Amino acid sequence: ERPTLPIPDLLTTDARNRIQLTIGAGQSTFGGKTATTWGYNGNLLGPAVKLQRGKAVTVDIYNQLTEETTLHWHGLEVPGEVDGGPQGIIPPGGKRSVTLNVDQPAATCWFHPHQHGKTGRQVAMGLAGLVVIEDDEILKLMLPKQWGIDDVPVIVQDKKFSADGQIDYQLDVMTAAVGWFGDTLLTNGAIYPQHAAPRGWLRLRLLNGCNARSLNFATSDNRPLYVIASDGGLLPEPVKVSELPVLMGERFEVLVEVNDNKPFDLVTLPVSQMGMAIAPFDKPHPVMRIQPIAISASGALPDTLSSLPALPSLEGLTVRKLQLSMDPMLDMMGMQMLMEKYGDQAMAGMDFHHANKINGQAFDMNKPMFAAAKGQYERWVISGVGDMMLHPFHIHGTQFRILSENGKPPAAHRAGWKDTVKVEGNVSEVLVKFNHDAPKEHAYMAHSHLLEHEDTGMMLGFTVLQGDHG
Ligand SMILES: [Cu+2]
Ligand SMILES: [Cu+2]
Ligand SMILES: [Cu+2]
């Protein structure tokens with residue numbers, strides 16, 4: 001029998017208004033082999049922290065690893081001091097506390113390490129958790145809302161393991177060039193689980209938690225997915241899709257219909273990204289089995305969900321150009337190693353530690369590239385012209401609107417609030433506004449979310465201090 005889908009615990013504040021997260025090493029089992037893994041409040045992955053718009057929470061973070069880490073709340077708009085970028089060091093055996101004052105629409109965000117140069121390994125070892133933000137608006141909708149029954153998080157990740165069963169992560173030339181990817185797909189940490197869902201509407205909060213692998217969700221029997229929310233919250237109305245591409249670090253919430261006596265699989269379809277259509281990912285691959293059950297369910301697919309504000313006029317806004325690049329030598333060496341090992345299938349459908357760059361500079365923790373304005377829209381133009389690697393570009397401190405995505409206006413289910421934009425051999429443009437401060441000592445990051453590229457230099461720091469005084 002397939003294992004049941006693990007359900008992260010939904011963790012709320014205690015009487016002291018505190019949430020405790022312990023970062024630690026333990027053991028997990030994959031395919032009958034034990035592996036050392038890391039987790040928040042457990043052996044692997046983490047809980048779902050539940051936050052309400054307009055309410056403060058204090059998080060106490062206990063680092064019980066033997067190495068430094070940081071804790072970043074990806075998708076949360078918070079000041080730099082509590083954003084948990086690479087400057088937010090938590091010593092091994094130490095504790096750090098942050099007060100989060102949540103001020104943004106309901107959405108599914110997530111959290112993960114951001115340790116300088118080591119983010120890929122620390123996520124690969126198992127660290128990731130979820131953030132569920134609620135507000136008044138969303139609860140009035142009739143959405144499926146029973147956590148772990150008809151409202152379920154789905155954190156999808158690949159791993160590769162060595163013969164001893166341990167997770168096999170090394171940041172070497174090939175993995176630095178193409179990304180860390182594996183042959184084993186996990187869904188909330190389990191291999192091909194089943195989830196028992198009541199007849200009616202099932203809400204899936206999908207996260208691509210892979211280091212480097214893009215995904216493309218669909219159902220085994222071609223039933224549609226109704227997209228209701230993206231990274232930064234609800235869309236204005238549901239968007240019906242037959243397939244749903246999801247970049248690394250992106251979330252979408254979808255509703256799917258569950259009918260009596262008709263089990264089906266959520267699957268991922270082959271993608272056109274270097275290295276990612278190697279067997280078993282050359283064909284549709286299962287993510288999990290949905291098994292209909294007969295218990296109570298009241299959830300609805302609402303005709304209307306929210307209102308999206310009009311894009312502001314673009315005239316007169318500051319433009320920032322961010323040119324992404326990879327060292328041609330790393331690109332050539334890594335691509336050759338990939339082709340030699342896997343052959344043509346590795347391109348199907350198509351020293352090095354500071355090799356990857358933005359505007360000619362590898363990330364410098366001591367030197368923010370610029371100071372962005374506070375409380376003012378800017379247009380950021382991000383280019384990957386010059387290579388054909390996938391760069392899901394993420395900017396801390398904001399939920400943004402995509403104006404142009406890699407050659408075209410964004411797809412309808414990508415036109416709302418986003419914290420990731422596709423850049424791949426073309427140029428994208430986003431409209432951003434920073435509402436919180438970030439000083440040089442706790443700067444915001446902007447980077448590709450292909451973690452091995454972030455780790456080898458494709459990140460910049462930026463500060464936010466003041467708006468116009470002119
Ligand atoms: Cu992230
Ligand atoms: Cu982030
Ligand atoms: Cu980041």
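Sequential numbering from 1, following the chain as shown.
Note: Cβ is positioned from N, Cα and C throughout, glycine not excepted.
Positions annotated as Cu cation 1 binding site by Swiss-Prot, on the basis of experimental evidence: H72, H394. In the three-state DSSP assignment, the secondary structure recorded for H394 (Cu cation 1 binding site) is strand. For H394 (Cu cation 1 binding site), the same-chain residues that are 6 or more apart in sequence and have a Cβ closer than 8 Å to its Cβ are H74, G249, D419, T420, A446, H447, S448, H449.
Look at Swiss-Prot and you will find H114, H396, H447 tagged as Cu cation 3 binding site, backed by experimental evidence.
As annotated by Swiss-Prot, domain 'Plastocyanin-like 1' applies to 26-136.
If you look up Swiss-Prot, you'll see 198-263 marked as domain 'Plastocyanin-like 2', on the strength of sequence analysis.
Under its mutagenesis annotations, Swiss-Prot gives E77 to F (Swiss-Prot position 106) the following note: Increases oxidase activity with ABTS as substrate. Applying an 8 A CB threshold to same-chain residues 6+ apart, the list for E77 (mutagenesis position) reads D103, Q104, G397, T398, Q399, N435, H436. Under DSSP, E77 (mutagenesis position) is assigned to coil, being neither helix nor strand in the three-state scheme.
Per Swiss-Prot, mutagenesis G275 to K (Swiss-Prot position 304) is noted as: Retains 20% of cuprous oxidase activity. Increases oxidase activity with ABTS as substrate. Shows dramatic conformational changes in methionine-rich helix and the relative regulatory loop. In this view, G275 (mutagenesis position) is surrounded by 25 other Cβ atoms within 10 Å of its Cβ, with every protein chain counted.
DSSP classifies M326 (mutagenesis position) as strand under the three-state reduction. The Cβ of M326 (mutagenesis position) has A177, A355, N356, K357, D387, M389, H453, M458 as same-chain neighbours under 8 Å, each 6 or more residues away in sequence. Quoted from Swiss-Prot, the note attached to the mutagenesis of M326 to L (Swiss-Prot position 355) states: Almost loss of oxidase activity with 2,6-DMP as substrate. Loss of the copper tolerance phenotype.
Among the mutagenesis entries in Swiss-Prot is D331 to A (Swiss-Prot position 360), noted as: Strong decrease in oxidase activity with 2,6-DMP as substrate. Loss of the copper tolerance phenotype. Around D331 (mutagenesis position), the same-chain residues at least 6 positions away in sequence with a Cβ under 8 Å from its Cβ are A177, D387, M389.
What Swiss-Prot notes for the published mutagenesis of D387 to A (Swiss-Prot position 439) is this: Decrease in oxidase activity with 2,6-DMP as substrate. Following the DSSP three-state reduction, the secondary structure of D387 (mutagenesis position) is coil.
Counted within 10 Å of its Cβ, the other Cβ atoms near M389 (mutagenesis position) come to 26, all protein chains included. Record note (Swiss-Prot) on the mutagenesis of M389 to L (Swiss-Prot position 441): Strong decrease in oxidase activity with 2,6-DMP as substrate. Affects copper incorporation into the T1 copper site.
In this structure, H114 (Cu cation 3 binding site) belongs to neither helix nor strand by DSSP; it is coil. Comparing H72 (Cu cation 1 binding site) with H114 (Cu cation 3 binding site), their Cα atoms are 6 Å apart once rounded. Once the 23 residues left out of the deposited model between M350 and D351 are set aside, the two flanking Cα atoms are found 28 Å apart.
The two recorded residues, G275 (mutagenesis position) and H114 (Cu cation 3 binding site), have Cα atoms 25 Å apart. Here the binding-site residues are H72, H114, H396, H447, and the one whose Cβ sees the fewest other Cβ atoms within 10 Å is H72. Secondary structure of the domain 'Plastocyanin-like 2' (198-263) per DSSP, as helix, strand and coil residue counts: 0 helix, 41 strand, 25 coil.
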